[PDB]
Amino acid sequence: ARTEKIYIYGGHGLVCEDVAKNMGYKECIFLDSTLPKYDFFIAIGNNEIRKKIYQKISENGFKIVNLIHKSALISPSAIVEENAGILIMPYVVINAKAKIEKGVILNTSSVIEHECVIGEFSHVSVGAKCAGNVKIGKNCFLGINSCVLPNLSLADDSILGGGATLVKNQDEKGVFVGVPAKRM
Amino acid sequence: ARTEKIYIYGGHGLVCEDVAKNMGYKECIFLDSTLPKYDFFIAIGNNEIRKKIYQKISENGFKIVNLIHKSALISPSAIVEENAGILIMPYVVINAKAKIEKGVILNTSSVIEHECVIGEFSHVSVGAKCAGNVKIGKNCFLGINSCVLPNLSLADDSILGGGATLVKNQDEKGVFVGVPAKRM
Amino acid sequence: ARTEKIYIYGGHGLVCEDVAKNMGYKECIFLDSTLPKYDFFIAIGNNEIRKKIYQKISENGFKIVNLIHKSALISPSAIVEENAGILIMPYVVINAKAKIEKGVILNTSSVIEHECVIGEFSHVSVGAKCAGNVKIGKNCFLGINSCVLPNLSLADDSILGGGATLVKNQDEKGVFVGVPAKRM
């Protein structure tokens, strides 16, 4: 049972506020002890800080909810960890049997195809797409309009640049870049 | 008049099941003679097998319906062949006077701009975009996050790779690749 | 108070008609003196002609409305100039504190992240994404599936090609191209 107010810890904060209000929260209290135990969310885009704050807030008896825009479409057979500080932005689609772990950010219009696993505290940017059966490690970043082809795995702590297309399995962490626009 | 049950021939099957249930089908019967004539769909991503199975099922007196997610936006002046085994996934947009032929797959968040023609049994992957007046041949594949610029034609049986941008007319079949992410 | 009919000045015209009807307009009158003063829209994709026609129509006492598809999601804290001939297509998302100026086109599934400024008479094509705090100059064109990374500015009168990813600030106008698909 979600509370009527929500604390938002953390730009990215106002965006999370919009998602909270979309869900039906009546009031958002920004933060950046003895307070009432309203639902909490951590609006920090940075994976490492988000995890640290997650641990601290959880240890002080707060429920860290998921913020999921009403327009996000989630398959009934998908698994989204409950009360796990996951952000799911508008027009995200999560297909059959995909699994989203705690603290993940799925930003606007990202797509998680069937049977994917998105590792804890990963950040999937606007328009990024994961094809079927893709495994994204913990603490990964997939840049804007990036994509990962079917059946591929990306190791923990990796970065996929904006516009970049991952085409091979990567069992060691790394940084994988796309081609930048060139001035003519 | 759609039936209350649907046979799904064919991962991709559970995804089609989700679209069927979204439309209002109450039950999905997976297959991979004397059966009741419920609506049928072919959930095979592969263009060539889909066509073969399409022909066989049609010859046995079954109706092969289109599965179109309620969130797919289709212009009133667009033409989508009726009862033609077309899959239209969530958040697809099909603009004025565009034409979608039998057996096409339009995957999640793909966009078909005004006056396009998408040839029979083509596969338009997640996030792929066709600009205005684009002609996609039969049996083509457009990869994830790919796109085709305005007024271009792509010959039958061609492949456009993930992330790739088609910039010239192609009247002969071919394979057109994008740049892969590079490890730094 | 929007009128029940709308004049559409200007392919792109039928698409604008669809958006007008989606909003609740009952009739669209195409044009390409003493007429009744129904709401007006300029359905010209070309930035320079759109501006000229905008000026002429405004000087003849017509209201040039915005056409905004019901599926476009606009943050309550975003600023969209009222009655400014702005087109906002289906599944566009405009996040907190972003600002959209007069005559802009935001085409299908484009995303304008928090705190962006999109300059007057710019054209953001299908699937193009602007990250947080991005400043797009007046009269710019961002091509299909293009994107601009966080905190960047693009000078007035610039062009970003289809599929291209802008990675650096650009305070002088230019043309910034992506990599085309290559035949194998």
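So for chain C, numbering is Swiss-Prot's, and the shown residues are 2-11, 14-35, 44-195, in order.
Per the header: X-ray crystallography, 1.8 Å.
Each Cβ is built from the backbone N, Cα and C atoms, and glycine gets one as well.
Here the residue is the original one, while Swiss-Prot reports the published mutagenesis C:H15 to A with the comment Induces a higher KM and approximate 3-fold decrease in the turnover number. In sequence order, C:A54, C:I55, C:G56 make up the list of same-chain residues 6 or more apart from C:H15 (mutagenesis position) whose Cβ falls under 8 Å from its Cβ.
Taken residue by residue with DSSP, C:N118 (mutagenesis position) is part of neither helix nor strand, so it is coil. Listed in sequence order, the residues of the same chain lying 6 or more apart from C:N118 (mutagenesis position) and placing their CB within less than 8 Å of its CB are C:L98, C:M100, C:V103, C:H134, C:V135, C:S136, C:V137, C:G138, C:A139. The note that Swiss-Prot attaches to the published mutagenesis C:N118 to A is: Reduction in catalytic activity.
As a published mutagenesis entry, C:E124 to A appears in Swiss-Prot alongside the note: Reduction in catalytic activity. The Cβ of C:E124 (mutagenesis position) has 27 other Cβ atoms within 10 Å, all protein chains considered.
What Swiss-Prot says about the mutagenesis result for C:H125 to A is this: Strong reduction in catalytic activity. Cβ-based neighbour count (10 Å, all protein chains) for C:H125 (mutagenesis position) stands at 23.
Annotated active site, proton acceptor per Swiss-Prot: C:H125, in sequence order, evidence recorded as experimental evidence. Secondary structure from DSSP puts C:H125 (mutagenesis position) in coil.
For the mutagenesis of C:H134 to A, Swiss-Prot gives this note: Slight reduction in catalytic activity. The structure shown keeps the original residue.
Annotation comment: Swiss-Prot describes C:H134, C:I155, C:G173 as acetyl-CoA binding site, evidence class experimental evidence. Over all protein chains present, the Cβ of C:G173 (acetyl-CoA binding site) has 25 other Cβ atoms lying within 10 Å.
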Candidates from C:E124, C:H134, C:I155, C:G173 close to chain B, where recorded positions are judged by Cβ under 8 Å: C:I155, C:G173
Diameter of the acetyl-CoA binding set by C-alpha atoms, the set being C:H134, C:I155, C:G173, in angstrom: 12
CB contacts for C:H134 (mutagenesis position) [other CB atoms within 10 A, all chains]: 24
Proximal to chain A - recorded positions among C:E124, C:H134, C:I155, CB under 8 Å: C:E124
DSSP state at C:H134 (mutagenesis position), helix/strand/coil: strand
Pairwise CA distance, C:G173 (acetyl-CoA binding site) versus C:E124 (mutagenesis position), rounded so that it is a whole Å: 19
